[PDB]
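Asks: Submitted below is the structure of interest, expressed as structure tokens.
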Amino acid sequence: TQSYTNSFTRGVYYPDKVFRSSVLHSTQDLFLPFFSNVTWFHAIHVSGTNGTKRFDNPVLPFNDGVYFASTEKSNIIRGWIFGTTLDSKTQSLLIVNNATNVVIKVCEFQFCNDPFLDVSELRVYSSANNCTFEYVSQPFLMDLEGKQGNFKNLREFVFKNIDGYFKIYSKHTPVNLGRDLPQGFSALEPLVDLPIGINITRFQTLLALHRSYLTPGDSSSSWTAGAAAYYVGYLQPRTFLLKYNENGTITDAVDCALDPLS
Amino acid sequence: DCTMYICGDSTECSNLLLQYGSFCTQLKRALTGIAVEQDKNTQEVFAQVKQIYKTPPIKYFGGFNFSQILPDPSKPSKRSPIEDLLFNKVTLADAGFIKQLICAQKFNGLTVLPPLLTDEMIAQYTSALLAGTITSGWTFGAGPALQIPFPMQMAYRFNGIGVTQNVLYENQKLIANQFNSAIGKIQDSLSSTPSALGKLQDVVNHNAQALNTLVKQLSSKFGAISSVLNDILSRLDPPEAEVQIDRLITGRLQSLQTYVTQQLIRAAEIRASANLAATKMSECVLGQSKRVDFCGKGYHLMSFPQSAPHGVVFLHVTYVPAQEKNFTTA
Amino acid sequence: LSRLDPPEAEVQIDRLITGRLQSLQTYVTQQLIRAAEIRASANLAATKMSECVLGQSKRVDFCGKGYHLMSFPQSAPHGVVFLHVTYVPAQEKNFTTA
Amino acid sequence: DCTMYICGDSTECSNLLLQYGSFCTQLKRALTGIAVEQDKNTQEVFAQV
Amino acid sequence: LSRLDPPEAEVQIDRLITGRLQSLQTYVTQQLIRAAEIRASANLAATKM
Amino acid sequence: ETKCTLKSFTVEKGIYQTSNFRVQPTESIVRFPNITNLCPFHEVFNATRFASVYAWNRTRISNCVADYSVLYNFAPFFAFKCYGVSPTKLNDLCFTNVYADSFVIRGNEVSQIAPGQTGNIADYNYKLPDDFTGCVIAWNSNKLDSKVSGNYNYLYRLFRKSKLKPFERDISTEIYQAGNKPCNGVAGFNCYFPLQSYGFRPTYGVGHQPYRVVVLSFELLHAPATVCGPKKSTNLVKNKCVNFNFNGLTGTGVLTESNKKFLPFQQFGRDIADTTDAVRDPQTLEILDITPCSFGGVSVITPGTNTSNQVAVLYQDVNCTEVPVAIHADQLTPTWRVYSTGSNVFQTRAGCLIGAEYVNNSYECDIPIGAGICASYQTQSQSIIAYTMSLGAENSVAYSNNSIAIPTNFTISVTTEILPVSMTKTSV
Amino acid sequence: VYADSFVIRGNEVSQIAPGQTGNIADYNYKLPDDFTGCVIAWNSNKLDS
Amino acid sequence: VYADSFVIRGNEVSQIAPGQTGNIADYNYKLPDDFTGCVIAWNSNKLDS
Ligand SMILES: *[C@@H]1O[C@H](CO)[C@@H](O[C@@H]2O[C@H](CO)[C@@H](O)[C@H](O)[C@H]2NC(C)=O)[C@H](O)[C@H]1NC(C)=O
Ligand SMILES: *[C@@H]1O[C@H](CO)[C@@H](O[C@@H]2O[C@H](CO)[C@@H](O)[C@H](O)[C@H]2NC(C)=O)[C@H](O)[C@H]1NC(C)=O
Ligand SMILES: *[C@@H]1O[C@H](CO)[C@@H](O[C@@H]2O[C@H](CO)[C@@H](O)[C@H](O)[C@H]2NC(C)=O)[C@H](O)[C@H]1NC(C)=O
Ligand SMILES: *[C@@H]1O[C@H](CO)[C@@H](O[C@@H]2O[C@H](CO)[C@@H](O)[C@H](O)[C@H]2NC(C)=O)[C@H](O)[C@H]1NC(C)=O
Ligand SMILES: *[C@@H]1O[C@H](CO)[C@@H](O[C@@H]2O[C@H](CO)[C@@H](O)[C@H](O)[C@H]2NC(C)=O)[C@H](O)[C@H]1NC(C)=O
Ligand SMILES: *[C@@H]1O[C@H](CO)[C@@H](O)[C@H](O)[C@H]1NC(C)=O
Ligand SMILES: *[C@@H]1O[C@H](CO)[C@@H](O)[C@H](O)[C@H]1NC(C)=O
Ligand SMILES: *[C@@H]1O[C@H](CO)[C@@H](O)[C@H](O)[C@H]1NC(C)=O
Ligand SMILES: *[C@@H]1O[C@H](CO)[C@@H](O)[C@H](O)[C@H]1NC(C)=O
Ligand SMILES: *[C@@H]1O[C@H](CO)[C@@H](O)[C@H](O)[C@H]1NC(C)=O
Ligand SMILES: *[C@@H]1O[C@H](CO)[C@@H](O)[C@H](O)[C@H]1NC(C)=O
Ligand SMILES: *[C@@H]1O[C@H](CO)[C@@H](O)[C@H](O)[C@H]1NC(C)=O
């Protein structure tokens, strides 16, 4: 299913690698505007075995990056797909994680859906034809358990491809108690940066379809309500004025293009 | 200092700036003139007296209570309760007290020279002329101080504005009570008002903002690859660095020119205000002023100045005709 | 212009000319402020003439120190010098008043 | 306004000028001070009552 | 920007922009002095009133 | 120094500012990362299958000490022009990451690849951004990439729907519409193959011979630096003024173990001056605080030159218990330092004074200093004495409720008020 | 648009420029300082030998 | 007037200049930054082969 929500104030990272304290520095970049539209998405898959077929996967546009937020039990969401034109006519991205590993490729992948027959590989591409770049190492996401589901982890990702150097800004905020995107402010820091060289305007995600649960089905659309537990938001070039805490973190930042007061 | 503010400890950039001519000796002369001008402003405003007077050990002025304006020995700065209140009201930024984070940041040659008259002798000047004006009236503004009783001086001040002595000598208790109430409530007004020392606060804040903008101007590429001379001189080559550094320098020099040009105008304004304050002292403090609406509103009686951060505050004592009645005249 | 050639002489002349023009701008800007100061002093001197010279001034410590009697101005190079004649109460004696 | 007077609706020129630092916020502050100063002059001269 | 290419267009723009910015600086500097004079005259007029 | 800073052999009474004093660095410390594995540059430069321009090969460089001086024998180097980073002292820089892109182009377009260049290749096959830092190597490869029949191994695009952003690839085999006429893989008339033959012949003259080009892209933006030059790392010193060269960032100042909390991805720090305040030691991952030398202004307090030749130096806003006394040859810029800094020391809120002693007496003060202190020339037998300014003659009145003072005689006094009314009119 | 074509020696191929002085640039073909347009130069040793 | 004559490689023909750093420009022949005069360079492959 699909539903809408209000991003409130969220999606602010450190543009630069310079340490600041009690500084009101401002900077302009692909920032998620405050109080914007963030769209839920859900992959209903409880009757997949009883025929039916999922039939629930769109091609999310990527224009000027994508903001990502989700709450998975352990590893429900593993990776993403970027690129354009889908077919081997043009390249694509295959960011995907496993255990303590990440493998990403810029190879001309032709596919149709996003499964991997795991909870393995394949099912998400059929062309290792003219691959250009490969990457490995530590995964973006480190799971931490509070011994219960009340402390739902929130995994805030911001993706950018300005002249390569893929942005994987990530942070863990397990203080959530059930409310969707709770009121408050958090900073956001990168992990890895590497150019890929590709015109990206398509975006998709990977779900652990071989064993899925809690996927209600309905006809919710056009600003309706529906449980999806998976967030996507688009960035636009925005000037941001950031307050750096005396310790060095970010306490609060104000947009420069939303309200006259801002 | 142009050398440090323009080319931080870089020999080649100092050599590049030396060719610009006497373009910063003039800059130093301008700011030295501004500094000596500020010292002259303060000394001209406050040092209107040749001798420092002391208040009598007893404090009787015919019911008049000068406790809020006369200095108290209990406080360690020897300032009046209202004078100290003015100091507390003005959040001073810097005064040059061997600081060795905004002020400490300025390892860019932007130093604040402390004023010649410290705020322990400006208060002495204020107390001296207060003793003069409350024990000798205007007589100490002309020659030697002529010791006269305060009720007599007040009756003379009333005679100055066409009220005659009999009014004061028949209402002295009422006048003393009214004066004490006004002196009591002026401190409360200054304390509880949102911002009354707006002029002094703006005077401090304008200089603070000018210095902050000068500091922030140190990163403008001005058409250069970077705003750091050390990285430019580690990255480029002397000939290419020559123009690149020179371009960054001419930009920074123009930025400093803007600061000194604004400071010249601000100092001219502050000198105009200091001349106004000096005339105000000489007229209102050292005698009665027949100029209307000059020393406060209403008919003027006298004034008491109070030491204030980067300024002076007068306490104009004025006669207001209050409630009136209609009559028939011919 | 004897050493270089027009193509690069132009930009060299442009750099020299903008530097010299900014130098002249600085002089003119300082002269404007100095002339504003001199006009303030000239207005003060004109008021001083009108008040002290053309009559007695009751303003205290305006026309000299002490009670003012009259003044005589004297021409000076790029200025004026006043000779304020003032009454000073000089030596005094204590008394008893009621 | 420095942006319009200096780089008429040109994005690249606005980006070039942005690097010049706080070199026109100060310019705006000076003229805003002049404007409020003119208002204060008029009100101080006339509103004596 | 229609004729030249970014490399030399930028330096050309930089030269034009610094010239125009200094021209605006001159106007603001003169306005500051003129406003100081007008404030002196306004103070004189207020005292006169 | 005063007679020099103001061009006059005669100096009258007054306090003059001359220059500043800076503690000179003792030694230079370099902390380039402890790498030795030379990254492969020969494999990039001297290859036999240089990719075509339309599909430029991009090679990543990782932790390595790259000496940009052993590559001069790897290529003919027809042109080695470089951008903001200059190849002269390029071995003294530390890069976050270095990228080399290698391809082949024609002679007339060898200068076409550059920031903001518009044409066929620079717009449709390889576009460099305007802010691109790094530089391009170009040399003729006519002797190797020549075919008598035809060198049909290189390609380049000609037709695209729109422009191209910088630093990406448009490697694709589709059919250009070239109008409303629709085509489906036919590649017939009105629909031309975007890649067309790029054959090379040895008989071609200059401007048409193949030009194998490798362009190196740098990102020296202040960030964790890896690829670095062959600069020997020295021992680290604290609490002493040195010329640090941390990862290509030079400067001067004292370095203290800092209490900063640089996040793992943070390398350099920034105060509100846009200058580096804290740095991370790359060979130790320890955070260092950068504070400049114990500088300060110098003011010379002197009487008239025809009264004495003895002056009193007052340092601006600096306690005379640390650096003002600390002095050595080639340690402080003011070499006039023959002043003892141990005789006649007057600690003042305006910075300490050297050369004058405190006098308990207070007189009218001639040469202003600040904080209620002025120095003047006094006969002991002549020396400069700094004292507290005398506010005025102490006086007391005899206020009495019944007493009054009244003058019995007067004194007529005439004063002078010197008021300028005009300045020298001039015209330029 | 005006195209002028001729042949010159190698050492003087850069001599044809605004404000250049020498033999050809002063006696045979002089370009004005304010000249807008540009010069195309290529070797023709294979044909003109 | 002083003339200095030597021979160098092609990739380093532009290396001799005020403030250039490398092998020859730093170890064999360095020209000062304030150097006035100019350098003449031509290929001598036909003779020095
Ligand atoms: C995560 O998945 C990747 C494939 O998506 C796998 O990568 C293998 O890593 C091991 C590590 O030594 C190699 O020996 C294999 O050859 C890799 N396989 C492939 C297909 O490349 C592996 O399952 C995980 N990655 C790891 C463990 O690094
Ligand atoms: C993508 O991979 C395919 C795999 O076959 C390549 O297809 C052939 O590659 C050979 C290379 O020697 C060419 O001679 C053929 O013309 C290709 N056949 C086609 C394109 O139908 C293909 O070349 C690869 N593409 C790229 C850009 O490398
Ligand atoms: C490229 O690398 C090869 C090594 O694969 C080297 O080839 C040498 O070239 C020189 C010059 O002709 C010969 O004298 C050597 O005998 C060659 N060695 C080998 C092992 O082939 C050299 O570094 C480079 N060659 C070219 C032609 O650029
Ligand atoms: C593009 O160009 C290089 C150099 O021609 C190609 O060569 C290989 O690059 C990889 C690195 O990815 C090396 O490990 C190999 O040793 C190189 N040679 C061979 C024969 O594989 C490579 O295809 C591209 N390099 C990239 C993408 O980095
Ligand atoms: C990425 O590739 C897609 C391919 O569809 C481009 O989309 C086309 O762009 C051209 C040029 O603007 C136009 O014909 C249309 O906007 C798109 N065509 C179709 C058929 O949809 C897209 O522009 C490319 N991205 C970038 C940044 O160039
Ligand atoms: C979000 O989108 C829905 C429909 O797409 C619209 O009704 C709603 O007003 C939007 N809200 C915001 C804050 O943009
Ligand atoms: C900030 O720093 C102080 C002292 O270093 C510490 O007590 C406090 O916990 C810090 N706050 C954080 C880390 O949020
Ligand atoms: C300067 O010396 C005084 C007197 O010892 C001391 O109190 C003050 O702290 C010193 N300054 C600094 C910055 O420590
Ligand atoms: C080398 O540097 C690394 C950090 O990158 C660390 O192991 C240590 O500081 C150094 N080790 C040795 C053996 O020099
Ligand atoms: C300097 O002073 C000496 C003695 O005090 C005197 O003879 C001489 O004329 C003076 N010179 C000047 C230029 O004042
Ligand atoms: C100054 O006063 C105090 C004690 O009265 C002390 O510093 C010193 O003894 C005095 N010095 C002189 C020269 O009297
Ligand atoms: C004035 O009267 C008060 C109150 O009696 C007394 O304390 C004071 O000493 C008197 N002053 C003189 C000197 O007459």
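Chain C residue numbers are taken from Swiss-Prot; in order, the displayed residues are 981-1078.
When the header is checked for method, it gives electron microscopy, 3.5 Å.
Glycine too: its Cβ is placed from the backbone N, Cα and C atoms.
Record note (Swiss-Prot), natural variant C:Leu981 to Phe: In strain: Omicron/BA.1. The unchanged residue is displayed. Quoting Swiss-Prot on the natural variant C:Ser982 to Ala: In strain: Alpha/B.1.1.7. Quoted from Swiss-Prot, the note attached to the natural variant C:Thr1027 to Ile states: In strain: Gamma/P.1. Recorded in Swiss-Prot as a natural variant, C:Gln1071 to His carries the remark: In strain: Kappa/B.1.617.1.
Walk me through the surroundings of each of these features.
Replies: In this structure, C:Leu981 (variant position) belongs to neither helix nor strand by DSSP; it is coil. Less than 8 angstroms from the CB of C:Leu981 (variant position) sit C:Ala989, C:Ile993, each of them six or more residues away in the same chain.
Listed in sequence order, the residues of the same chain lying 6 or more apart from C:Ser982 (variant position) and placing their CB within less than 8 Å of its CB: none are present.
Annotation for C:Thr1027 (variant position): no same-chain Cβ neighbours under 8 Å separated by at least 6 residues are found. Classification of C:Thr1027 (variant position) by DSSP places it within a helix.
The DSSP secondary structure for C:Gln1071 (variant position) is coil.
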Asks: Could you tally the C-beta atoms, other than its own, that fall within 10 angstroms of the C-beta of C:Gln1071 (variant position)?
Replies: 11
Asks: Taking each of C:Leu981, C:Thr1027, C:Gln1071 in turn, which of these variant positions have a Cβ less than 8 Å away from a Cβ in chain F?
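Replies: The variant positions close to chain F are C:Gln1071.
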